[PDB]
Amino acid sequence: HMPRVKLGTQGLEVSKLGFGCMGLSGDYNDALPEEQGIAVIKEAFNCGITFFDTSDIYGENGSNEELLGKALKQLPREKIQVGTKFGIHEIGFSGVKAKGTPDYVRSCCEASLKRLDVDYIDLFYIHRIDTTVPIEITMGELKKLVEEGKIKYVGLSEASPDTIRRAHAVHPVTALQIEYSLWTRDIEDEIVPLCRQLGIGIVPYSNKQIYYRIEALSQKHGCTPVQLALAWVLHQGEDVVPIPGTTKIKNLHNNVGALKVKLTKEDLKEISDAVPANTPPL
């Protein structure tokens, strides 16, 4: 059965493996028919996953949020933890422009409540940090929304240490979404020690000798290479809840399967040995 974990110290509890909805909305052309989009979420829940991730920016005009919202129709919300995000204002030739004004925070949250067709969001993330607005201000509005019961818990995505320290001072952060895998371990220096001091949950999100090393290691542990890399992340701590996404059921089941792999400390080292922006002050 799907183990469960406390994410953060505020009361949020999730299934040990989350699920990323981003990929289901598709792409302006060849994309996924709502039918099997909802099926994939449904099966996810059947496999015991209750933590579902999306953003206002995924799909087209919140099309991704609308999909999850439709899938919840046939599910017991209340047993499900809905993670969503705001902050990315636009995307284009000049890069990614974030917005973190209190007005934008509230309007985005309400727009997400409506598309998701829910009364509250469990985990509301700042998806990108607005480097023009003091983090205290952005976190100020999020606190209000917690107190009004519009959201329950606050998350950050790819924030600097300074941004994390200062956000958390205003209101406890429940989750930090970040990139983390065998091939990408940068967060281990400072980011991870930080989440562990402040009790913030960590949510990871999305030469041939080396491939063979890995496969030979996955074979020895009775799993697939993908399963093994995932299992490596899972074993990095009780406060670590990765959120792989997929559009196919098979991949989903493969991923769930990674939960059966048990790795000793010895096994973990062998596996990892086989692979060699601030807001303004005040």
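Here, residue 1 is simply the first one shown, and the rest follow in order.
Header lists the method as X-ray crystallography, 2.2 Å.
Backbone N, Cα and C define each Cβ position, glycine as well.
Taking the Cβ of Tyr58 (mutagenesis position) as centre and 10 Å as the limit, one finds 23 other Cβ atoms among all the protein chains shown. According to its DSSP assignment, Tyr58 (mutagenesis position) is coil. Marked as active site, proton donor by Swiss-Prot on the basis of a curator's inference: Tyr58.
According to its DSSP assignment, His127 (mutagenesis position) is coil. As annotated by Swiss-Prot, substrate binding site applies to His127, with the evidence given as similarity to another entry.
Here the residue is the original one, while Swiss-Prot reports the published mutagenesis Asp53 to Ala (Swiss-Prot position 52) with the comment 99% loss of activity. Taking Cβ-Cβ distances under 8 Å and a sequence separation of 6 or more, the neighbours of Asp53 (mutagenesis position) in its chain are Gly18, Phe19, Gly20, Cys21, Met22, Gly83, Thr84, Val203, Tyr205, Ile243, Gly245.
One mutagenesis experiment named in Swiss-Prot is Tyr58 to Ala (Swiss-Prot position 57), and its note says 99% loss of activity.
Just so you know, the Cβ of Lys85 (mutagenesis position) picks up 25 other Cβ atoms within 10 Å once every protein chain is counted. In Swiss-Prot, a mutagenesis experiment is listed as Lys85 to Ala (Swiss-Prot position 84), annotated with the note Total loss of activity.
Note on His127 (mutagenesis position): other Cβ atoms within 10 Å of its Cβ, all shown chains, come to 23. Swiss-Prot documents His127 to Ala (Swiss-Prot position 126) as a published mutagenesis change and attaches the note 98% loss of activity.
Across the 35-residue gap left unmodelled in the deposited entry, the distance from the Cα of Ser206 to the Cα of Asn207 comes to 22 Å.
In this structure the C-alpha atoms belonging to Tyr58 (mutagenesis position) and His127 (mutagenesis position) are separated by 11 Å. Missing segment of 20 residues between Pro276 and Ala277: the endpoint Cα atoms are separated by 27 Å. Here the C-alpha separation of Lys85 (mutagenesis position) and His127 (mutagenesis position) works out to 5 Å.
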